[PDB]
Amino acid sequence: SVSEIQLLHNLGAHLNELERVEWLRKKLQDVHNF
């Protein structure tokens, strides 16, 4: 189902809420072998 403030959770919250929390996540998935 779709929420009322769901389309606002895309760019109506903060462009900083998906910078590293975005990438930081893959930090373990792809495990930076280095």
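Residue numbering for chain A follows Swiss-Prot, covering 32-65 in order.
How was it done? The header gives solution NMR.
Note that Cβ sites are derived from N, Cα and C of the backbone, with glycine treated the same way.
The Cβ of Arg51 (mutagenesis position) lies under 8 Å from no Cβ of any same-chain residue at least six residues away in sequence. Reduced to three states, the DSSP call for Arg51 (mutagenesis position) is helix. Looking at Swiss-Prot, the entry for mutagenesis of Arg51 to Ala says: Reduced affinity for PTH1R.
Here Swiss-Prot describes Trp54 to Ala as a published mutagenesis experiment; the accompanying note says: Strongly reduced affinity for PTH1R.
Listed in Swiss-Prot as a mutagenesis experiment, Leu55 to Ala is described as follows: Strongly reduced affinity for PTH1R. Within the same chain, no residue at least six positions away from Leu55 (mutagenesis position) has a Cβ under 8 Å of its Cβ.
Under the three-state DSSP scheme, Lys58 (mutagenesis position) falls in the helix class. In this chain, no residue six or more apart from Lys58 (mutagenesis position) has a CB-CB distance below 8 Å. Swiss-Prot documents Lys58 to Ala as a published mutagenesis change and attaches the note Reduced affinity for PTH1R.
For the mutagenesis experiment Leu59 to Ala, the note given by Swiss-Prot reads: Strongly reduced affinity for PTH1R.
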Inside 10 Å of the Cβ of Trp54 (mutagenesis position), count up the other Cβ atoms and send me the figure. 10
